[PDB]
Amino acid sequence: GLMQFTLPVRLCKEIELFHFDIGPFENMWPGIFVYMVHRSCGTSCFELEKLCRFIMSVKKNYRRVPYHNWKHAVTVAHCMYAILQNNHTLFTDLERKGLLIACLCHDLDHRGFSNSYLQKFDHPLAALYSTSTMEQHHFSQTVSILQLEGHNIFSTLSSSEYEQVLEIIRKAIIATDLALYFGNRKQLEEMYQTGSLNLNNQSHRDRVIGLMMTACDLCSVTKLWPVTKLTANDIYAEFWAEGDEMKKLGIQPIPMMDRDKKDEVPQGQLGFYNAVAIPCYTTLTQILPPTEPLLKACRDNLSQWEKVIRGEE
Ligand SMILES: O=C1CCN(c2ccccc2)N=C1c1ccnn1-c1ccccc1
Ligand SMILES: [Mg+2]
Ligand SMILES: [Zn+2]
């Protein structure tokens, strides 16, 4: 009960900032997650023994892939921590519990392949889940781990509160399907601009949490340039492996996934920042003004990709 997690001074200070990088010491990441749960939710939210067992089973069910790995899980959870900490009073007790867990679990058992590749491969998961294929799998893996003996971190919740938090987690994980982001943001834009956005409306809260999940999921584009640049290598390592596997199916992949077309990456990054990242953080900042640092960092990285094209690096 009186056992607090405490970080070294540099991490204690920098973990509060949106652009925090969790570092290369894998063995410190569970401690970093518990620290964030304790400050974001409370020391009483979870039984420490159960929470630690849950974290280590989640870690075990992330694969050794270049990008969609345990480090991504904890990085996305940290961005959610920074949003929740900068928006103290906007979220319920159940939301703050559910959302850090949703972020830690959101890519469980990822193989480094898109929904598109599973569909073209005719993977068993594409028959089980016709849309948001990997995201339905991630939620399924989350429920599986929660149901392991001694892993039910929600055991003190009532039957109805348990159903609510698992529904927050389900919607939050499904929302990380980038196919669904475009429509979600357009609706939030319309609601904000016509002034009809209402945070007491549950359908509206769901949409705002969805955009928060996109924002946290893409947060590699909101880090300092050296972090963003080096993370991009891991992202494209997966894309190019998917491209190789498309070529093995006798399908020319899109240029983004073709390692023969690396020269086209800088221009592809601009498209992504302009079509996905900047609009995401712009709408998030309109709804949650204290998340402005994410938009600023995103714009800084857009400027860096423009410099790569001009051959200034
Ligand atoms: O940087 C890039 C290149 C373009 N790209 C992308 C992804 C899907 C479809 C089209 C483009 N995504 C990113 C990116 C930045 C942060 N996260 N992600 C991301 C998101 C989902 C899967 C893998 C990576
Ligand atoms: Mg995902
Ligand atoms: Zn993700």
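Numbers in chain A come straight from Swiss-Prot, and the residues shown are 724-1036, in order.
Header says: X-ray crystallography, 1.9 Å.
Even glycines carry a Cβ here, placed using N, Cα and C.
Now, the feature entries from Swiss-Prot:
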ACT_SITE  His791  active site, proton donor
BINDING   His791, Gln992  3',5'-cyclic GMP binding site
BINDING   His795, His829, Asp830, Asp940  divalent metal cation 1 binding site
BINDING   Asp830  divalent metal cation 2 binding site
MUTAGEN   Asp830 to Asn  Reduces activity 1000-fold
MUTAGEN   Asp830 to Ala  Loss of activity and of zinc binding
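Following the DSSP three-state reduction, the secondary structure of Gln992 (3',5'-cyclic GMP binding site) is helix. For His829 (divalent metal cation 1 binding site), the count of additional Cβ atoms within 10 Å of its Cβ stands at 27 [all protein chains shown]. If you compare Cα positions, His791 (active site, proton donor) sits closest to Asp830 out of the recorded positions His829, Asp830, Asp940, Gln992. Taking a C-beta cut-off of under 8 angstroms and a sequence separation of 6 or more, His795 (divalent metal cation 1 binding site) has the following same-chain neighbours: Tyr785, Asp830. Each of the recorded positions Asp830, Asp940 was scored by other CB atoms within 10 A of its CB, and the lowest score goes to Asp940.
Between the CA atoms of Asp940 (divalent metal cation 1 binding site) and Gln992 (3',5'-cyclic GMP binding site) there is a gap of 16 Å. Excluding the listed site residues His795, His829, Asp830, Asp940, the same chain places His791, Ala796, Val799, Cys826, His833, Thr899, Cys939 with Cβ atoms within 8 Å of the centre of the divalent metal cation 1 site Cβ atoms. Taking a Cβ cut-off of under 6 Å from any atom of ligand 2, the recorded positions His795, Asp830, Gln992 reduce to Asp830. Across the fold, the C-alpha of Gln992 (3',5'-cyclic GMP binding site) and the C-alpha of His829 (divalent metal cation 1 binding site) stand 23 Å from each other.
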